[PDB]
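Q: Sharing a structure here in structure tokens format.
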Amino acid sequence: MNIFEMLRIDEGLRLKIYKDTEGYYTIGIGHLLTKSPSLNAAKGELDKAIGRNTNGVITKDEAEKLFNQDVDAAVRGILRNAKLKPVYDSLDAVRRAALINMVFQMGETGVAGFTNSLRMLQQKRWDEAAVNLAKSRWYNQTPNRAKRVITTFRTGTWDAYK
Ligand SMILES: [Cl-]
Ligand SMILES: [Cl-]
């Protein structure tokens with residue numbers, strides 16, 4: 001298991017514009033297109049992203065390409081972030097995958113807002129971090145995906161994904 005297979009399980013794959021759990025226009029492997037209600041505002045962002053007239057549909061390859069860009073940006077954002085970087089650097093390889101997953105889903109800004117849990121992760125207080133992570137809108141809104149990520153942080157294994 002690696003970050004790519006992990007996120008591919010969490011986000012699924014869809015070749016047609018779809019609405020995410022929050023109701024935003026998405027495509028591929030969890031690639032947010034726009035928070036705008038407009039399906040046209042979304043088709044346009046889509047064309048801009050792919051560099052062709054897609055008419056709301058892309059191929060597997062195109063989805064994978066977006067996905068490679070997104071994981072890369074996720075990692076690079078963590079590394080450029082003063083609050084996130086030190087957490088990441090402190091962690092083992094499995095747990096770094098968990099942090100990257102949260103960033104991919106909620107953006108750097110969002111994750112940086114889990115100040116208390118980040119401090120616990122940094123101190124390697126696993127059980128306490130898992131409890132604090134659960135007190136969040138994130139866990140209440142997407143409990144199954146949250147539990148997987150949280151178990152990954154508590155255990156440092158890929159069991160939740162096995
Ligand atoms: Cl893009
Ligand atoms: Cl869920």
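Cβ coordinates come from backbone N, Cα and C, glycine included.
Below are the features listed in Swiss-Prot for this protein:
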ACT_SITE  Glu11  active site, proton donor/acceptor
ACT_SITE  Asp20  active site, proton donor/acceptor
BINDING   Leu32, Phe104, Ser117, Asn132  substrate binding site
MUTAGEN   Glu11 to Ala, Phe, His, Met or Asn  Complete loss of enzymatic activity
MUTAGEN   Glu11 to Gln  Complete loss of activity
MUTAGEN   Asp20 to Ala, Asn, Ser or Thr  Complete loss of enzymatic activity
MUTAGEN   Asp20 to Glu or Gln  Loss of 99% of enzymatic activity
MUTAGEN   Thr26 to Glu  Complete loss of activity at neutral pH; covalently bound substrate
MUTAGEN   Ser117 to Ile  500-fold decrease in enzymatic activity
Q: Does DSSP put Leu32 (substrate binding site) in a helix, in a strand, or in coil?
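A: Reduced to three states, the DSSP call for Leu32 (substrate binding site) is strand.
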Q: Rounded to the nearest Å, what's the C-alpha distance separating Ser117 (mutagenesis position) and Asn132 (substrate binding site)? Just drop the number here, would you?
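A: Between the Cα atoms of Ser117 (mutagenesis position) and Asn132 (substrate binding site), the distance comes to 6 Å.
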Q: Give me the CA-CA distance between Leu32 (substrate binding site) and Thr26 (mutagenesis position), in Å, as a whole number.
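A: The Cα atom of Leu32 (substrate binding site) is 4 Å away from the Cα atom of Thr26 (mutagenesis position).
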Q: Are there any residues at least 6 positions away along the chain from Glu11 (mutagenesis position) with a Cβ closer than 8 Å to its Cβ? List them or say none.
A: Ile29, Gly30
Q: Highest Cβ count within 10 Å among the recorded positions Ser117, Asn132: which residue is it?
A: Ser117
Q: Rounded to a whole number, how many Å is the Cα of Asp20 (mutagenesis position) away from the Cα of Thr26 (mutagenesis position)?
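A: About 6 Å separates the two Cα atoms.
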Q: How many other Cβ atoms sit within 10 Å of the Cβ of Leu32 (substrate binding site)?
A: 17
Q: I'd like the number of other C-beta atoms within 10 A of the C-beta of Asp20 (mutagenesis position), please.
A: 16
Q: Rounded to an integer, what is the Cα-Cα distance in Å between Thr26 (mutagenesis position) and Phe104 (substrate binding site)?
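A: Cα-Cα distance, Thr26 (mutagenesis position) to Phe104 (substrate binding site): 13 Å.
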Q: Looking only at DSSP and grouping its letters into three states, which state does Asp20 (mutagenesis position) belong to?
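A: Reduced to three states, the DSSP call for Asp20 (mutagenesis position) is coil.
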